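The next block holds one structure in the form of structure tokens; read it before the comments.
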Amino acid sequence: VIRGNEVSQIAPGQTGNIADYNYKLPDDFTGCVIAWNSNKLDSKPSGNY
Amino acid sequence: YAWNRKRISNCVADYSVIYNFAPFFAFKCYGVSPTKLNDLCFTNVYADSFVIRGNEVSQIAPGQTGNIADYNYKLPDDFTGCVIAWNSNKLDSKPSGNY
Amino acid sequence: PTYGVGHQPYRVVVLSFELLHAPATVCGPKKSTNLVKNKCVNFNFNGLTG
């Protein structure tokens, strides 16, 4: 689960913050990337830490 | 019709902090990649600011016609750079109407 | 929940398929047909036809 600003970062040949330190896709990736919003279950009034 | 134009000159621009400043979907660039703006560097940077309707967000493109692009703000045919667009429902909406 | 729409959480599921010369250990629900030989026909072997 990541924020909505890094949906475009999940791509082969991509850099940034998540793609450079956390999760890097291979340059010959064969598969599918599935992302959807989870605002109902991954949100708290006091902050989800 | 009277959109602001801000000239940015003689400083150092860090382009990685834009994502933590506004809640935008696509950091829409045309001739450059967003993550390689730190290594290469340009001559001058321009900054513009305006608010349009949701039906004319797709009109912010070179070689485009319509209402904004034909009478209000026409991008050049050889435009390069990044365009940032995010909604302002929680900041510029009024119950009687934002006129 | 009071943030903008560009800072909402997103559930990301990454699925990857192996496309190599290995035999198909796991794959989808398709029906197999009995094998005959010595005829100009069309075949289908592990996803590739001919």
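What you see of chain C is 499-548, where the numbers are those given in Swiss-Prot.
We read in the header that electron microscopy, 3.1 Å was used to get this structure.
Cβ atoms here come from the backbone N, Cα and C positions, even for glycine.
In the three-state DSSP scheme, C:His519 (mutagenesis position) falls into the coil class. Per Swiss-Prot, mutagenesis C:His519 to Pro is noted as: Increased resistance to human covalescent sera neutralization.
Using a 10 Å radius centred on the Cβ of C:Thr547 (variant position) and all shown protein chains, the other Cβ atoms total 7. Recorded in Swiss-Prot as a natural variant, C:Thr547 to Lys carries the remark: In strain: Omicron/BA.1.
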One should report the C-alpha separation between C:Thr547 (variant position) and C:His519 (mutagenesis position), rounded to whole angstrom, as 16
Mind giving me a neighbour count for C:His519 (mutagenesis position)? Other Cβ atoms within 10 Å of its Cβ, every protein chain shown.
4
